[PDB]
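Student: One structure coming up, written as structure tokens, with questions to follow.
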Amino acid sequence: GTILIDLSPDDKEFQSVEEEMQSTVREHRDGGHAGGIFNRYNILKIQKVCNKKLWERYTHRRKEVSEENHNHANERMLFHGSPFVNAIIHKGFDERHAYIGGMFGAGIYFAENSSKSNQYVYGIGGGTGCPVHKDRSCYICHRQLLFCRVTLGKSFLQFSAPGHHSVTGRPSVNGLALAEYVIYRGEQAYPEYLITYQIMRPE
Amino acid sequence: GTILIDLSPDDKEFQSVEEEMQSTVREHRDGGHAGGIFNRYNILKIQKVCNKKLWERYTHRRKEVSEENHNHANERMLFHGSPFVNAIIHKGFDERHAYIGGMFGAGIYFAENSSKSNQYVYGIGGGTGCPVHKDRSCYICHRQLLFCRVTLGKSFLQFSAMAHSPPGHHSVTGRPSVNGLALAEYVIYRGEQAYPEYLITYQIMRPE
Ligand SMILES: C[C@]1(c2ccc(-c3nc4ccccc4c(=O)[nH]3)cc2)NC(=O)NC1=O
Ligand SMILES: C[C@]1(c2ccc(-c3nc4ccccc4c(=O)[nH]3)cc2)NC(=O)NC1=O
Ligand SMILES: [Zn+2]
Ligand SMILES: [Zn+2]
């Protein structure tokens, strides 16, 4: 089903996805333990992820949700990082992609902060870091994030210090952090862009 | 200078800290008024607090106390709840964090019962409860406690009915004399005598 199409760096679509990726980088309270130390990325590639059957699975679920929420899908574009980005662009999101111990309750997690999703590229907590150097802050190995179309519908607003289709994990302390979100059905997200980058060591 | 490092639920360090939380829940004489009604917590996250500077400030004070007490720091792990948990992990403890009207005197209070420290998450007596529902028994909103390394030194034993250190003492141990299920509470006078080692984020859990 799945084909990847390169966006040229000169394409406006490449440029708006890049800018979203760069501009939603923030400092993390772990000092970069999980995701490494950086303020921006070297963007290597941006690919549109085209799969007709996964896309129809998304629009169909989107429909159902809009119709349970006064015609409002409450659709966002959000980041997702995972060691399973390959399975996801081929087979779609599903239960095995759910973060069981997630801070806002078991489900599939998405972030407004690209740098938050970056923390999960090598697994929970950055796991053991890159597979080549075991370096969570590796500046050499290439990473991927997905920039995804997510249907939130009626979102349960949860604060950190049934009748809902998602949870919004609002930040409270950390007046720097953006929102995180959780869906319970894989069909409510579609992995539209695949972004290959390095994190860049600061000056 | 503070960094917070997540511990994994599979880490035995995570597990020891959680069990310390859970196993020290008790009934309170307020029926849950200040801290809410619960028998256990839902632990969302445990982070180690790393800050090289506050840590040296802690150990320098501990050595002093230890020496003044015949080489016994009398160091414990104790809970602390406070609306200012975020400041404390950055700045450490100082006299801003002293409960002036505390039962065992003006100073900085620590509990062996996690549920006792939980009564202070939203202020003394639980203030007006969570910032969003104004509900002191809120089962939805996230709370944080600190589990801290605390130097007692020579501790003055004070019995209860339930500023400046006492004469040549480095702390007070407050021991409830009526209720023997209640565990001890402690007071220090110097912020440097405590280090916030873990930050635990949790919800109290509704019982059935
Ligand atoms: C590796 C895996 C997992 C866990 C969490 C995340 C993840 N968690 C997040 C939490 C907050 C914000 C973003 C993310 C995010 O982009 N990704 C990704 C994959 N853990 C798991 O049980 N299934 C997964 O797919
Ligand atoms: C809010 C504040 C305060 C007062 C009491 C407590 C507190 N009091 C306790 C008393 C007994 C046992 C534990 C605690 C405990 O964990 N925390 C914490 C903060 N009052 C204050 O003057 N400074 C504070 O930080
Ligand atoms: Zn590497
Ligand atoms: Zn609340």
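Residue numbering in chain B adheres to Swiss-Prot, whereby the residues present occupy positions 952-1113, 1116-1161 in order.
Per the header of the entry, the method used was X-ray crystallography, 2.2 Å.
A Cβ is built for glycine as well, from the same backbone N, Cα and C atoms used for every other residue.
Here the residue is the original one, but Swiss-Prot notes a mutagenesis experiment at this spot, B:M1054 to V: Loss of activity. Positions annotated as Zn(2+) binding site by Swiss-Prot, on the basis of similarity to another entry: B:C1081, B:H1084, B:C1089, B:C1092.
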Student: If proximity means a C-beta under 8 angstroms from chain A, which of B:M1054, B:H1084, B:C1089 count? These are the recorded positions.
Tutor: none
Student: Which residue, of the recorded positions B:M1054, B:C1092, has its CB surrounded by the fewest other CB atoms within 10 A?
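Tutor: If we count Cβ atoms within 10 Å for the recorded positions B:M1054, B:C1092, the smallest count is at B:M1054.
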Student: Around the Cβ of B:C1081 (Zn(2+) binding site), how many other Cβ atoms lie within 10 Å? Please give the count over every shown protein chain.
Tutor: 22
Student: Among all chains shown, work out which of the binding-site residues B:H1084, B:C1089 has the most CB atoms within 10 A of its CB.
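Tutor: Sorting the candidates by Cβ neighbours within 10 Å, the top entry is B:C1089.
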Student: Given a gap of 2 unmodelled residues from B:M1113 to B:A1116, what is the distance between their Cα atoms, rounded to a whole number of Å?
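Tutor: So the two residues bracketing the gap are 23 Å apart at Cα.
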Student: Can you tell me how far the Cα of B:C1092 (Zn(2+) binding site) sits from the Cα of B:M1054 (mutagenesis position), in Å?
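Tutor: Here the two Cα atoms are 29 Å apart.
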